Number of protein chains: 2
Amino acid sequence: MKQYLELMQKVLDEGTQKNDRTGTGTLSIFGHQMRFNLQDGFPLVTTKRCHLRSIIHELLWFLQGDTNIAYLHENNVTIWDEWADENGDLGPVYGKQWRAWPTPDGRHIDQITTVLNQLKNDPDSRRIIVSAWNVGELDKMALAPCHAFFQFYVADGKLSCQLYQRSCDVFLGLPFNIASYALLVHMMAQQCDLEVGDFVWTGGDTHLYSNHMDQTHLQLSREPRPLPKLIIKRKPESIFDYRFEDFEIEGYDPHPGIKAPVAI
Amino acid sequence: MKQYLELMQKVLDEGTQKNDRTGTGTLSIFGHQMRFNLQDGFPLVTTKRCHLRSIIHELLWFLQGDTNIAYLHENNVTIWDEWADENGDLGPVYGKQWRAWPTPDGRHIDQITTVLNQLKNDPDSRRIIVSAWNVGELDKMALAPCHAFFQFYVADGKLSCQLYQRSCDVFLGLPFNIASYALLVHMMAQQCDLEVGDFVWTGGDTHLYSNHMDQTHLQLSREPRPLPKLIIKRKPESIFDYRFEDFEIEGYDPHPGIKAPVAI
Ligand SMILES: C#CCN(Cc1ccc2[nH]c(N)nc(=O)c2c1)c1ccc(C(=O)N[C@@H](CCC(=O)O)C(=O)O)cc1
Ligand SMILES: C#CCN(Cc1ccc2[nH]c(N)nc(=O)c2c1)c1ccc(C(=O)N[C@@H](CCC(=O)O)C(=O)O)cc1
Ligand SMILES: C[C@H]1O[C@@H](n2ccc(=O)[nH]c2=O)C[C@@H]1O
Ligand SMILES: C[C@H]1O[C@@H](n2ccc(=O)[nH]c2=O)C[C@@H]1O
């Protein structure tokens with residue numbers, strides 16, 4: 001996509017070499033922002049082939065509150081296996097913080113049905129936030145939340161969302177995280193009878209690992225293709241009632257897949 | 001400053017008209033980021049006289065983990081009055097979250113000591129974050145945090161910071177928060193023997209109240225002058241024992257103050 005390829009060229013032209021926990025080495029810039037107007041097409045990268053099947057099942061899993069990879073295995077998704085313990089558990093990550101964030105006095109807040117009552121009854125609220133970054137449970141988590149915090153906004157009968165991603169692997173993770181959120185925004189907009197506004201992405205430490213460099217320049221040599229289209233064949237009673245089958249992507253013509261190692 | 005004046009102009013040009021919770025009405029955009037290189041000078045506005053005495057007692061009040069306006073009345077700063085109760089408490093806002101975030105199991109987390117040790121023992125960390133958006137305790141706060149989340153970063157011996165502001169009064173609140181956070185990056189860099197880097201400001205619902213149009217046009221017609229320079233006169237034993245005496249600004253020659261009505 002024009003925004004994505006421009007970002008990669010920006011950490012390659014402006015990035016500094018860092019070191020990290022996986023010990024792999026990275027080129028890194030700090031602070032970046034881009035916008036996808038969702039009326040223009042579903043933001044799924046066309047200059048390498050992406051696997052939607054993993055993106056829809058991961059999102060459906062987050063919305064059910066589940067944090068054990070059993071659901072994901074049932075559906076042939078293996079994206080979280082490396083971080084999951086003996087029993088499939090990932091600890092209190094995204095799904096749990098979203099559906100049941102624990103309070104000091106034993107309550108639990110459901111941040112997804114809350115954001116939906118705000119979109120319905122007070123869409124002009126400046127408080128329409130969901131946060132996965134609970135400081136109090138980070139130590140019990142498999143990996144610390146990358147897509148940490150996000151906020152919805154309504155303007156001319158259209159729903160917009162801004163994510164703050166504190167750490168971004170531009171080659172491997174970012175294709176995934178922007179199609180995940182663009183898909184959450186069509187689901188909230190279908191439920192609130194609103195149109196789709198924009199997906200604003202904001203990055204903290206936005207980087208490219210050293211062992212993703214030739215791949216990065218291979219992708220960068222491709223001309224982006226026309227952006228796909230999301231067709232939803234049903235309007236479930238709730239945001240928690242979607243199924244994989246209700247989602248169709250039309251017009252998707254990517255350049256060939258590019259393979260690359262995942263850091264530990 | 002040029003970055004700040006441009007956002008004022010982006011909200012008047014592009015802003016949508018919204019009805020906010022005070023009934024006053026706002027010119028509003030969603031999603032904006034501004035980068036400040038703190039080597040080029042202290043980012044205090046010069047097209048209107050900003051008052052650093054309130055900016056600095058509030059930040060030392062925050063680092064103390066105090067949520068009561070008592071200390072703030074002793075130093076003649078009146079910014080928190082109409083939101084405190086009849087005993088002076090604001091409930092667990094910023095300072096309580098920064099110094100003592102409560103787990104569901106009794107314990108507390110000191111996010112500034114956590115960040116101090118990360119900049120001194122793991123400076124390449126992509127988790128150098130402090131958050132004040134505690135979803136369990138939002139009910140308990142006199143006002144939900146506007147400056148909700150921030151992340152530090154170190155690259156070639158420089159300390160950077162990025163703040164996410166979910167709500168921003170451009171004419172009134174924004175000069176205050178830019179000076180406040182840029183001030184903390186100097187404190188942190190001084191304790192951690194680092195040089196100062198960029199101050200990335202990202203905003204969600206960025207807005208200008210309708211009753212602030214006159215003052216905006218007045219300020220938008222004034223030319224930005226040289227940024228001040230900040231001096232920290234002595235080096236304290238920790239970040240917790242600084243005082244108002246320790247801070248100074250040479251070369252700050254601003255335009256007159258500009259008086260504006262506050263909305264509640
Ligand atoms: C983001 C996210 C969720 N996640 C979780 C997640 C966890 C740790 C991480 N660690 C690193 N180094 N990079 C990541 O982006 C990352 C992502 C993902 C997990 C696997 C793949 C992956 O291996 N990629 C594809 C290859 C093609 C593609 O990029 O889609 C694959 O399925 O093999 C992607 C995302
Ligand atoms: C941001 C923040 C913290 N805060 C808290 C805070 C809380 C609620 C708010 N509500 C509204 N409507 N706008 C705000 O900017 C705002 C700010 C502030 C409090 C007061 C001033 C203010 O009125 N500044 C005046 C007078 C202060 C002075 O004399 O120094 C000025 O003209 O500078 C700014 C920020
Ligand atoms: C933890 C490492 O994987 C990256 N990562 C992880 C999860 C995710 O949603 N997106 C992403 O890019 C961040 C960092 O490079
Ligand atoms: C809640 C109202 O006050 C504003 N507000 C509050 C605190 C702060 O630091 N900055 C700011 O702009 C946001 C909105 O106009």
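Per the header of the entry, the method used was X-ray crystallography, 2.1 Å.
For all residues, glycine too, the Cβ spot is worked out from N, Cα and C.
What Swiss-Prot records for A:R21, A:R126, A:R127, A:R166, A:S167, A:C168, A:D169, A:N177, A:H207, A:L208, A:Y209 is dUMP binding site, and it gives experimental evidence as the kind of evidence. Under its mutagenesis entries, Swiss-Prot includes A:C50 to Y with the note: Shows 0.2% of wild-type catalytic activity, but substrate affinity is not affected. Per Swiss-Prot, (6R)-5,10-methylene-5,6,7,8-tetrahydrofolate binding site is recorded for A:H51, A:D169, A:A263, and the stated evidence type is a large-scale study or a structure entry. For the mutagenesis of A:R126 to E, Swiss-Prot gives this note: Shows 2000-fold decrease in catalytic activity and 600-fold decrease in affinity for dUMP. The structure shown keeps the original residue. What Swiss-Prot records for A:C146 is active site, nucleophile. In Swiss-Prot, the entry for mutagenesis A:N177 to A states: Shows 200-fold decrease in catalytic activity, 20-fold decrease in affinity for dUMP, and 10-fold decrease in affinity for mTHF. The structure shown retains the original residue.
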Most Cβ neighbours inside 10 Å, all chains, among the recorded positions A:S167, A:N177: A:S167
Those recorded positions from A:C50, A:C146, A:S167, A:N177, A:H207, A:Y209 that fall inside 10 A of A:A263 ((6R)-5,10-methylene-5,6,7,8-tetrahydrofolate binding site) by CA distance are A:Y209
If you draw a 10 Å sphere around the Cβ of A:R21 (dUMP binding site), how many other Cβ atoms fall inside it, taking every protein chain shown into account? 12
Residues from A:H51, A:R126, A:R127 facing chain B - recorded positions, CB under 8 A: A:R126, A:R127
Residue from A:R21, A:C50, A:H51, A:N177, A:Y209 whose C-alpha is spatially nearest that of A:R126 (mutagenesis position), among the recorded positions: A:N177
Given the recorded positions A:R21, A:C146, A:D169, A:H207, find the one whose Cα is closest in space to the Cα of A:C50 (mutagenesis position). A:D169
Per DSSP (three-state), A:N177 (mutagenesis position) is helix
Might you list, by sequence position, any residue in that chain lying six or more from A:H51 ((6R)-5,10-methylene-5,6,7,8-tetrahydrofolate binding site) with a Cβ less than 8 Å away from its Cβ? none
Recorded positions whose CB lies under 6 angstroms from ligand 3, from A:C50, A:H51, A:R127, A:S167, A:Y209: A:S167
Per DSSP, A:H207 (dUMP binding site) is which: helix, strand or coil? strand
Sequence-ordered list of residues in the chain of the residue listed as 'active site, nucleophile' that lie 6 or more positions away and have a Cβ within less than 8 Å of its Cβ, or none, is A:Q165, A:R166, A:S167, A:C168, A:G173, A:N177
Contacting recorded positions, sequence order - A:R126, A:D169, A:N177, A:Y209 vs ligand 1, Cβ under 6 Å: A:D169, A:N177
Suppose we draw a 10 Å sphere around the Cβ of A:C50 (mutagenesis position). How many other Cβ atoms does it contain, all chains included? 17
Under DSSP, is A:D169 (dUMP binding site) part of a helix or a strand, or is it coil? strand
Coarse DSSP state, helix versus strand versus coil, of A:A263 ((6R)-5,10-methylene-5,6,7,8-tetrahydrofolate binding site): coil
